[PDB]
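Asks: Just dropping this structure here.
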Amino acid sequence: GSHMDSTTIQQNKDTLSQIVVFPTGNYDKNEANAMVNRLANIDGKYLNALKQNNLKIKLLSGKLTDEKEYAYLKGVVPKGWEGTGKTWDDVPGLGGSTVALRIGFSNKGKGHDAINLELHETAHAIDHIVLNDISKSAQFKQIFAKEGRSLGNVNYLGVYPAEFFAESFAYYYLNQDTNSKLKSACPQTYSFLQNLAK
Ligand code: NI
Ligand SMILES: [Zn+2]
């Protein structure tokens, strides 16, 4: 329960080798590997479900909107970003039906507000592809009504249950510190995530 983590990592990295796609061009290989390592903390059942659905986690060597598949987002303002002067050209990751992540932009504040980019975006894909939009469920709505402001960002996370779901998931899986902070701040959300993975 603490003594065999190497096996869980081995399995999840094997799964991730069948999900993660590295980009053409030049980028920091050690940082890309660090992102894969952090994703390996996510429960294997979710990662294997993404793999079954042929979801690829595309790591990017440049801006999101410079990829052909996301060019339609050039100049477009993300929800909740009205009034900022910023657009998707400035945003380093996206998740949902697909996952795309700029290498080097994991940490909070690297163009985004999540505790970790790759876990937040992948959580969106798990919500949508694996869990049938569980962030829209009546069960989660009740939890969100109570706890959805308690990770901060009250006018964004506290208003959009899919974002609160993705941020809570990132806290649950990033490290022991964030996991404990979620348990303290958002106990029903923590229990909800613990039971999903049982
Ligand atoms: Ni153990
Ligand atoms: Zn998001």
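One is the number of the first residue shown, and numbering goes on along the chain from there.
Every residue, even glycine, has its Cβ placed from backbone N, Cα and C.
Annotations per Swiss-Prot:
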ACT_SITE  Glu121  active site, proton acceptor
BINDING   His120, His124, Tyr156, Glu163  Zn(2+) binding site
MUTAGEN   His124 to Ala (Swiss-Prot position 146)  Not able to bind zinc. Highly reduced activity on fibronectin. Loss of activity on fibrinogen
Asks: Test of understanding: give the count of other CB atoms lying within 10 angstroms of the CB of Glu163 (Zn(2+) binding site).
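Replies: Within a 10 Å radius of the Cβ of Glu163 (Zn(2+) binding site) lie 24 other Cβ atoms.
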Asks: Measure from the CA atom of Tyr156 (Zn(2+) binding site) to the CA atom of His124 (mutagenesis position) and give the result in Å, rounded to a whole number.
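Replies: The Cα atom of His124 (mutagenesis position) is 15 Å away from the Cα atom of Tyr156 (Zn(2+) binding site).
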Asks: If you count the C-beta atoms lying within 10 Å of each candidate's C-beta, which of the recorded positions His120, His124 ends up with the smallest number?
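Replies: Relative to the other recorded positions in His120, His124, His124 has the fewest Cβ atoms within 10 Å.
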Asks: Looking only at Cβ atoms, how many others are within 10 Å of the one on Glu121 (active site, proton acceptor)?
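Replies: Excluding its own Cβ, the number within 10 Å is 24.
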Asks: Take the mean position of the Cβ atoms of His120, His124, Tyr156, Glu163, the recorded Zn(2+) site. Which other residues of that chain put their Cβ within 8 Å of it?
Replies: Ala114, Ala123, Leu157, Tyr160, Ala162, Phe164, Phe165, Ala166, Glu167
Asks: Just the number: how many Å between the Cα atoms of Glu163 (Zn(2+) binding site) and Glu121 (active site, proton acceptor)?
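Replies: One finds 10 Å between the Cα atoms of these residues.
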Asks: Restricting to the same chain and to sequence separations of six or more, state which residues have a Cβ under 8 Å from that of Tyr156 (Zn(2+) binding site).
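Replies: Result: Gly80, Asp113, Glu163.
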